[PDB]
Every structure is written in structure tokens, then in C-alpha cells.
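Below you'll find the structure, written out as C-alpha cells, and then a few comments.
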Amino acid sequence: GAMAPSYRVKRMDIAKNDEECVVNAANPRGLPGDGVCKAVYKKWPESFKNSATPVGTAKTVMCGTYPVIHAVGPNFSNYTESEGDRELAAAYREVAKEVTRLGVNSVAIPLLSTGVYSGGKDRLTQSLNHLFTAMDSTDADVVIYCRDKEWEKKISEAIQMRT
Ligand SMILES: [Cl-]
Ligand SMILES: [Cl-]
Ligand SMILES: [Cl-]
């Protein structure tokens, strides 16, 4: 584990991360997809061999020795707010189990269900709070990746408020 486990946020492409493993915002079918998923497919295509997994779960596939944890958040266009909230919390709990099993000291993670699976709603606080609920009991350094300048400021404020 990290000596003083922390949370950080960076505004840049997660495919350029400086962590020991990455979480992909995957689709259930293991397809190249869009957004984060397409960037992950271009950087670590080998990790999409048998990466299909249900909504609410995470499945890790190695690219060489680098782990790619495919975490499938719900598409809020298809799920109700209640059931989607439950599946989003579940996907993050599965990411925490995989990060612990892998023994990594750091992990790069995007906010699940905040892009094309958001159903057109701003889900920064919802998704980030479920990330904290799952990752707080782990001792890996967590680095959250985002692309919007206002989201970077809001995620940074939420991290600092708890310290
Ligand atoms: Cl970039
Ligand atoms: Cl998304
Ligand atoms: Cl963003």
C-alpha cells in the first residue's frame, strides 16, 4: 500500500496516467466504445480480450503486466434513478476489490456514468461520492482523471474538504 494513502485529481487523458493500473469506464460488451473507453482501447487494446462483463461489475484483463480494470457503470438512459444508483455504487465496490487483489500502490480512475451514460444529467457528486465510499477503505493512492476545467476544480474542492 501507499505510505500515506491519498486522493488527487488531474485534468488530462487517463491513457497517459502515471499509476500502476487503470480503471476503464467500460461497456458491458467489451467493445471499443467512446470517450474514456475508446482512449483505453487505443492505448491497451490487448486488454479487451474477454473483457465483457455485466453492469455493476469489474473485470481485470492484463495488457502485458499492466492491469486494466474494466468497470461497467449503468447507462442512466436505460435504468431508473434508483436502480442506476445501486449499480453505480456496485461497480465502484468491485473496483475496490480488484485494486486490493492486485496489490497495487496506485490506481488511475475516471468518474463512472458521467459521460454518455449520464442520461444527460450532471452526476459529478453522485459518482464521486460512490468512488469515495468504495475506495476509502483501500490503501492505494487514487488519481481521478477528468477533462473539464470546472469539474477539475469541483473534484479538487471535494477532495480537500475531507482532509
Ligand atoms: Cl491530454
Ligand atoms: Cl460514461
Ligand atoms: Cl470531465
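If you go along the chain as it appears here, the first residue is 1 and each next one adds 1.
We read in the header that X-ray crystallography, 1.4 Å was used to get this structure.
Placed from the backbone N, Cα and C atoms, the Cβ positions cover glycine too.
Of all the Cβ atoms in the protein chains shown, 14 others lie within 10 Å of the Cβ of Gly35 (ADP-D-ribose binding site). Residues annotated as ADP-D-ribose binding site in Swiss-Prot, with experimental evidence given as evidence: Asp13, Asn27, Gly35, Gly115, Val116, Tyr117.
Under the three-state DSSP scheme, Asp13 (mutagenesis position) falls in the coil class. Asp13 (mutagenesis position) is surrounded by 14 other CB atoms, counting those within 10 A of its CB over all protein chains shown. What Swiss-Prot says about the mutagenesis result for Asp13 to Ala (Swiss-Prot position 1343) is this: Partial loss of ADP-ribose 1'' phosphate phosphatase activity.
Its Cβ taken as reference, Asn27 (mutagenesis position) is surrounded by 21 other Cβ atoms within 10 Å in the chains shown. One mutagenesis experiment catalogued in Swiss-Prot, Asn27 to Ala (Swiss-Prot position 1357), is accompanied by this note: Partial loss of mono-ADP-ribosylhydrolase activity; complete loss of ADP-ribose 1'' phosphate phosphatase activity.
Listed in Swiss-Prot as a mutagenesis experiment, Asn27 to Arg or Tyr (Swiss-Prot position 1357) is described as follows: Almost complete loss of mono-ADP-ribosylhydrolase activity.
Looking at Swiss-Prot, you'll find the mutagenesis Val36 to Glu or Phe (Swiss-Prot position 1366) noted as follows: Almost complete loss of mono-ADP-ribosylhydrolase activity. Reduced to three states, the DSSP call for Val36 (mutagenesis position) is helix. Over all protein chains present, the Cβ of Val36 (mutagenesis position) has 26 other Cβ atoms lying within 10 Å.
The local packing around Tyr117 (mutagenesis position), expressed as other Cβ atoms within 10 Å of its Cβ over all shown chains, amounts to 24. Experimental mutagenesis at this site is recorded by Swiss-Prot as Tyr117 to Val or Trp (Swiss-Prot position 1447), annotated: Almost complete loss of mono-ADP-ribosylhydrolase activity.
Here Swiss-Prot describes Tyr117 to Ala (Swiss-Prot position 1447) as a published mutagenesis experiment; the accompanying note says: Partial loss of mono-ADP-ribosylhydrolase activity; complete loss of ADP-ribose 1'' phosphate phosphatase activity.
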| said: So, three-state DSSP: helix, strand or coil for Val116 (ADP-D-ribose binding site)? | reply: coil
| remark: With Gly115 (ADP-D-ribose binding site) as reference and a Cα-Cα limit of 10 Å, the qualifying mutagenesis positions from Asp13, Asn27, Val36 are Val36
| 10 Å Cβ neighbour count around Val116 (ADP-D-ribose binding site)? | 16
| Considering only the recorded positions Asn27, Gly35, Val36, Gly115, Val116, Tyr117, which possess a Cβ situated under 6 angstroms from at least one atom of ligand 1? | none
| query | Rounded to a whole number, how many Å is the Cα of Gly35 (ADP-D-ribose binding site) away from the Cα of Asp13 (mutagenesis position)? | reply | 10
